[PDB]
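In what follows, a single structure is set out as structure tokens and then discussed.
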Amino acid sequence: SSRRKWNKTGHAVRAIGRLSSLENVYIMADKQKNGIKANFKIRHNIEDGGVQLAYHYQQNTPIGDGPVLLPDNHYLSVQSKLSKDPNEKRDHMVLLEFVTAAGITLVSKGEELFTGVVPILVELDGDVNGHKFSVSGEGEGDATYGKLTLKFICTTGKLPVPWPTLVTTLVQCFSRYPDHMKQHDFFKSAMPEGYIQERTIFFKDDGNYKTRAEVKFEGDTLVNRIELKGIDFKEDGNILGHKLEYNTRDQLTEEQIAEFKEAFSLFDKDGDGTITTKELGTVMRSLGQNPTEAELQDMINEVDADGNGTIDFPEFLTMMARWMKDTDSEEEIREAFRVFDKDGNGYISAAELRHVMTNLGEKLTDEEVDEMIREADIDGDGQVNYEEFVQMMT
Ligand SMILES: [Ca+2]
Ligand SMILES: [Ca+2]
Ligand SMILES: [Ca+2]
Ligand SMILES: [Ca+2]
């Protein structure tokens with residue numbers, strides 16, 4: 001009961017945080033190169049706790065001289081699932097991805113090449129701090145659904161970096177663009193001749209990858225051919241030290257989906273199954289924030305898949321599934337803590353939890369409030385400190 005109220009509020013606070021923290025794949029026109037640029041952040045869960053951030057900067061330019069579509073600003077939203085083939089002895093990764101464009105509220109000739117299932121081939125040669133490796137992948141893409149299925153093998157033996165750190169490098173032409181956004185699909189517009197995709201990926205507190213790729217049709221097959229160079233890595237760090245989780249935190253208990261629903265109904269105050277800017281603004285104010293209408297619209301747009309300007313119940317479930325797979329940074333947890341720690345002394349008092357829970361539209365007996373404290377209080381001091389809060393929101 002008390003653990004449900006912590007999880008309910010924790011989810012709401014984390015949700016508000018993620019809506020503001022730029023989690024999608026942001027695409028913009030690059031007129032100077034007749035192509036696009038993109039930026040985004042990837043969260044890599046560290047096996048023993050914590051997150052390794054990877055900040056991506058990207059640019060794509062057409063290989064051919066034919067006309068391409070230069071998009072208005074929008075983003076891609078990715079759902080990735082990593083697994084292992086039980087009958088594969090080589091170092092490998094199996095990948096299932098669903099990628100959808102959004103971010104623009106309510107067709108090129110190259111798009112015609114993507115109406116069915118298209119075979120994919122991927123080849124990567126890498127060198128990270130002098131540790132060389134090669135990867136070959138094969139599978140299929142079904143852009144109608146934004147669906148990719150690939151299997152990758154390290155053809156040089158043992159991969160000297162974690163597989164998750166190579167996912168973004170290892171075919172955005174398979175993204176699903178909604179009907180109202182077909183004019184913003186640069187990737188398909190450049191086909192069949194293709195594009196060059198370049199990135200720098202900064203692993204926070206560690207080294208960086210530099211990648212260059214040619215993506216194009218070779219016959220009926222969409223081929224991704226990549227060179228990757230990594231420098232400045234720590235031999236003992238999260239990447240060369242292989243300290244990152246592999247498997248996607250995939251499975252959802254019905255207790256978890258139920259917690260997401262309880263969180264949803266904190267926002268959805270009129271019980272109509274969708275969250276408006278008014279409702280989101282109401283919750284954020286009750287937590288001590290003061291967003292403008294433009295900010296509220298922008299926050300909703302980050303998860304508003306259908307572009308109708310509200311967060312629908314399925315859109316909320318989808319975002320919460322995405323967010324909870326990946327760990328918060330310590331800066332983010334400290335910020336969540338400060339929603340409760342209203343005076344800043346490093347301790348959440350009963351009066352402070354009482355204030356927050358009151359304002360969020362809950363009538364609670366002080367005994368209910370005290371047993372919340374009791375649940376988080378690892379050292380019977382009658383308060384919640386940061387170390388206790390960190391465990392309560394993980
Ligand atoms: Ca509503
Ligand atoms: Ca919506
Ligand atoms: Ca305090
Ligand atoms: Ca305590």
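The chain as shown is numbered from 1 upward.
Structure method, as recorded: X-ray crystallography, 2.0 Å.
Including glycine, each Cβ sits where the backbone N, Cα and C put it.
In Swiss-Prot, a published mutagenesis experiment is listed as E97 to G (Swiss-Prot position 222), annotated Suppresses the 399 nm excitation peak, leaving only the longer wavelength peak at 475 nm. DSSP gives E97 (mutagenesis position) a strand state.
Counting every protein chain shown, the Cβ of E97 (mutagenesis position) has 20 other Cβ atoms within 10 Å. Across the unmodelled stretch of 14 residues from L106 to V107, the Cα-to-Cα distance comes to 17 Å.
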